[PDB]
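Following: one structure in structure tokens, then a few remarks.
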There are 2 protein chains.
Amino acid sequence: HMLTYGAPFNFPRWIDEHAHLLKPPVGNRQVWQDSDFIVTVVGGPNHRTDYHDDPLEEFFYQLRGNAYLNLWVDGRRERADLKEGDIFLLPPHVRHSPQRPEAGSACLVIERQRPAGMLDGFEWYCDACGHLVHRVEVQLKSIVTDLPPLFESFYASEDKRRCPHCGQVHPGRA
Amino acid sequence: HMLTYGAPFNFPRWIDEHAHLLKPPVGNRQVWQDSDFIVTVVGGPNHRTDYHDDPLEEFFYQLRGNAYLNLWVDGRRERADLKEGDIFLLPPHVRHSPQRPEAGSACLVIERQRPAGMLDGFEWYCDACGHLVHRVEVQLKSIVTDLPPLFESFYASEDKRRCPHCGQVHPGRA
Ligand SMILES: N=C(C(=O)O)/C(=C\C=C/O)C(=O)O
Ligand SMILES: N=C(C(=O)O)/C(=C\C=C/O)C(=O)O
Ligand SMILES: [Fe+2]
Ligand SMILES: [Fe+2]
Ligand SMILES: [Fe+2]
Ligand SMILES: [Fe+2]
């Protein structure tokens, strides 16, 4: 019986201290390692084109600045704003694409470790017809070791970007 | 695919609005119902004598005011302060007794639904010899429907309060 994750510590100060990691190139920072609760602060600017299909819930608390989530709810493209001060609970499998335009912003995001055999999805959809263009499923163990080469190989492949329904080649990075 | 838990909403304002529930007699308020993430704000004043043995992690973010956790770490009685602004990740099964002396305080506490057969513990220890006095295990489904009658029946029973090791009868409520 030990405090495997250390003592309590001041959160605004920790965010301040890691501001240089809460901006490009990265923009993520996991707070504690090897815990069941995956607790992360997400900065900005970042925009992305992928949608996440998380088989478990995600919790958001927009501490500083504003962000928004592009979503598919009920087959329609829908946007949930994370204004500063907002909290939000995302149910499993709602496809979501976080957009974080502001520098200096910071969002508490809490998730759980996925059990073996429970897989995450990353999807791109066609700007033109809305059809699914590409999905990869991954056994997520480390958000920053598993995810870059996924996105990267979608961007690298016109065939992965080619819409099966209208032939439009998804743009890729932006 | 729907936002089963609604849209994002301003958290400081929600805390303000429910301040009358974040004070005795209760002092708890779960944010969303029937979710895997059990997300709750805990107010004050509250003191309590029981220790919780949670088979899963708990996450704390002391948003307003100050609190502390009485703990058993490594067999010794240890205190972790939750100063305002502190966050903290508690590993499974560390016994903890939250003390919340300040009125107006507010602590984000996040836990997961326990699977069937994974049981919570509530323990009292002897002021005089430190030995365990009483433990109840419960299949926790609702923090406010399962817990009061537990504590209440410990307070009601001198035999449950009687230390098996030194005979001292635990004081009960305070
Ligand atoms: N919602 C997520 C996620 O990846 O699951 C996130 C980015 C990474 C860290 O949580 C974000 O930008 O909000
Ligand atoms: N740590 C808990 C818990 O019961 O598990 C809590 C009280 C109730 C709601 O979380 C608290 O006062 O901090
Ligand atoms: Fe996600
Ligand atoms: Fe298309
Ligand atoms: Fe607890
Ligand atoms: Fe005793």
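Numbers here mean position along the shown chain, with the first residue as 1.
Determined via X-ray crystallography, 2.1 Å.
Cβ atoms are placed via backbone N, Cα and C, with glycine included.
A:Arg48 (mutagenesis position) falls within neither a helix nor a strand when secondary structure is assigned with DSSP, and so counts as coil. Residues or ranges marked as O2 binding site in Swiss-Prot: A:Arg48.
For A:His52, A:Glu58, A:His96, the entry in Swiss-Prot reads Fe cation 1 binding site.
In sequence order, A:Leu89, A:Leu90, A:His96, A:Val109, A:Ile110, A:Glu111 make up the list of same-chain residues 6 or more apart from A:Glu58 (Fe cation 1 binding site) whose Cβ falls under 8 Å from its Cβ. What Swiss-Prot records for A:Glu58, A:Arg100, A:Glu111 is substrate binding site.
The secondary structure of A:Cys163 (Fe cation 2 binding site), as reduced to three states from DSSP, is coil rather than helix or strand. Summarising the environment of A:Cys163 (Fe cation 2 binding site), the number of other Cβ atoms within 10 Å of its Cβ, over all protein chains shown, is 20. The Fe cation 2 binding site annotation in Swiss-Prot covers A:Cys126, A:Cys129, A:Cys163, A:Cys166.
Record note (Swiss-Prot) on the mutagenesis of A:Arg48 to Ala (Swiss-Prot position 47): Increases KM for 3-hydroxyanthranilate 7-fold. Decreases activity 1000-fold. Non-local contacts of A:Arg48 (mutagenesis position) by the CB criterion (under 8 A, 6+ apart in sequence, same chain) comprise A:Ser97, A:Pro98, A:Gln99, A:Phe151.
Taking the Cβ of A:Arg100 (mutagenesis position) as centre and 10 Å as the limit, one finds 24 other Cβ atoms among all the protein chains shown. Quoted from Swiss-Prot for the published mutagenesis A:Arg100 to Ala (Swiss-Prot position 99): Increases KM for 3-hydroxyanthranilate 40-fold. Decreases activity 5000-fold.
One entry in Swiss-Prot concerns the mutagenesis experiment A:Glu111 to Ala (Swiss-Prot position 110). Its note says: Decreases KM for 3-hydroxyanthranilate 2-fold. Decreases activity 2000-fold. Under the DSSP three-state reduction, A:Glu111 (mutagenesis position) is assigned to strand.
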Number of other Cβ atoms within 10 Å of the Cβ of A:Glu111 (mutagenesis position) across all protein chains: 20
A:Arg100 (mutagenesis position) to A:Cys129 (Fe cation 2 binding site) - Cα separation in whole Å: 25
Residue pair A:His52 (Fe cation 1 binding site), A:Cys126 (Fe cation 2 binding site) - Cα distance, angstrom, rounded: 15
Tertiary neighbours of A:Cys126 (Fe cation 2 binding site) (same chain, Cβ under 8 Å, six or more apart): A:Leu132, A:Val133, A:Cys163, A:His165, A:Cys166, A:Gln168, A:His170
Neighbours of A:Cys126, A:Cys129, A:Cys163, A:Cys166 excl. site residues, C-beta within 8 Å of centre, Fe cation 2: A:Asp127, A:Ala128, A:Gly130, A:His131, A:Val133, A:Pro164, A:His165, A:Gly167, A:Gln168
Environment of A:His52, A:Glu58, A:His96, the listed Fe cation 1 site - residues of the same chain whose CB lies within 8 A of the CB centroid: A:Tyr51, A:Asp53, A:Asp54, A:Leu69, A:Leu90, A:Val94, A:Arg95, A:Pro98
